[PDB]
Amino acid sequence: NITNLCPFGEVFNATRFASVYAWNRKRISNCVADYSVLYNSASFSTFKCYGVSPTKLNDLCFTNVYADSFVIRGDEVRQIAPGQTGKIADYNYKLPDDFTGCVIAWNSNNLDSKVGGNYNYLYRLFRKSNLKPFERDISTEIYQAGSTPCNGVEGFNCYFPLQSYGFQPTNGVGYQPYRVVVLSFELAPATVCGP
Amino acid sequence: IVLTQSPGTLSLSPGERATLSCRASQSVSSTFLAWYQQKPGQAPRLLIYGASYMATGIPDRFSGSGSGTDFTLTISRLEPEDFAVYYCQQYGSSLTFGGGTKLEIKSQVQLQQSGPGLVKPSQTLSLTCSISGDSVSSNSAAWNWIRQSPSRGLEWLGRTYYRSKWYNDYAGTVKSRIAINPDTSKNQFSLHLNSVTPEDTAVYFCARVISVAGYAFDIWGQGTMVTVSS
Ligand SMILES: *[C@@H]1O[C@H](CO)[C@@H](O[C@@H]2O[C@H](CO)[C@@H](O)[C@H](O)[C@H]2NC(C)=O)[C@H](O)[C@H]1NC(C)=O
């Protein structure tokens, strides 16, 4: 019955999104969420919902929601879905098998690219073992790809575990930056639900 | 690991496509293949690192693909200025270049080289590579030395860098008689060879490598030729 708008404005319209390997997470609570404005925006390239169908989100009440945001390459978007495998779904950001939420993505080629090449976006490439769902790894220790221990210094068979996307305004549509926001619902006194 | 350039030589016309091929002796788990284009009389230029990602100020005609033991480069629409040579470089447990294909048709950081160009046989050779626009003791860079001769192609000599202290590496062929010395006071690095032989006649370049950019030779030097003769 409380009447205050959810801060959906700042999440989607933030000036800076973090790298895929250090994705942000935000709690939204004690507010009424109007999901109609998002859907009829036509500014989103992809709006896919698992376990819950849109156009009914204005009903239903949730315990608490989650907003995960980052930026990745345009082609790699299809890896953000349950049961998918790849570099992103193994070493960077993995979704559980029982996901109940929606995935929103839209092209951002005119904000995240620079003339000289943007090297401020990175992604993890090597890891000893795959990730568990919703687990984040931030460390930057040197990966040991061979029999000879590296002892914390890089060299032959001692690779740095992070690599740069290198976005540019002239890249193909498959290699352009895309912004992604993942909403997770959990279905306790419900606090967030629309009018 | 040995890289073999599959197409020998191609002759095309303006407008259509071109297709290259690079083959690895065994699997490259590091996946750090890079493609370089060299015009005559000029230092090589970087095109693609990571086998797919574009470099700085490069049009969209060039495309890269491949994985495992094979790789390919594709040119969408040729231009009369594409009279050049194209190489194929890898990194991992070893650093090796490729033979390369000759194709014929019908900026904020600078490296400057200095040193003598002629030396008496059985003497010492000294070269220096001054840096403008960066600090030689950077945390995320390495400084290399490359040399080229027509009989052997492009050859890797040695490298130096600094993470907590100074670290050096050298190629097995030249281990016994090579030295690399940095100097932070005047921000340079120099190469020394105590003994020289007639076959050493070659053209030398100094190059910078950034670890987050696929270990690709980003910025090259002017390069100078050295001839060993009486
Ligand atoms: C984020 O910013 C966009 C851009 O201004 C907002 O969407 C616009 O809102 C105005 C009303 O103030 C409408 O007239 C435009 O048609 C909207 N454009 C689009 C593309 O939606 C949006 O309201 C802001 N907040 C969120 C959560 O998106």
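To match Swiss-Prot, the residue numbers of chain A are left as they are there, and the shown ones run 331-517, 520-527.
Determination method: electron microscopy, 3.3 Å.
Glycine residues also receive a Cβ, built from the backbone N, Cα and C atoms like all the rest.
Going by Swiss-Prot, these are the annotated features:
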type    : residues        : note
MUTAGEN : A:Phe490 to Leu : Increased resistance to neutralizing antibodies and human covalescent sera neutralization
VARIANT : A:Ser371 to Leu : In strain: Omicron/BA.1
VARIANT : A:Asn440 to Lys : In strain: Omicron/BA.1, Omicron/BA.2, Omicron/BA.2.12.1, Omicron/BA.2.75, Omicron/BA.4, Omicron/BA.5, Omicron/BQ.1.1, Omicron/XBB.1.5, Omicron/EG.5.1
VARIANT : A:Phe486 to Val : In strain: Omicron/BA.4, Omicron/BA.5, Omicron/BQ.1.1
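Shown on the structure are the features that Swiss-Prot records.
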{"residue": "A:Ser371", "record": "variant position", "contacts (Cβ under 8 Å, 6+ apart)": "none"}
{"residue": "A:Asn440", "record": "variant position", "contacts (Cβ under 8 Å, 6+ apart)": "A:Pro499"}
{"residue": "A:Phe486", "record": "variant position", "contacts (Cβ under 8 Å, 6+ apart)": "A:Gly476"}
{"residue": "A:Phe490", "record": "mutagenesis position", "contacts (Cβ under 8 Å, 6+ apart)": "A:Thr470, A:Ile472, A:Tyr473, A:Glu484"}
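With 2 residues not built between them, A:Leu517 and A:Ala520 place their Cα atoms 9 angstrom from each other.
In the three-state DSSP assignment, the secondary structure recorded for A:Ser371 (variant position) is coil. Residues from the recorded positions list (A:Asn440, A:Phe486, A:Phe490) with a C-beta closer than 6 Å to any atom of ligand 1: none.
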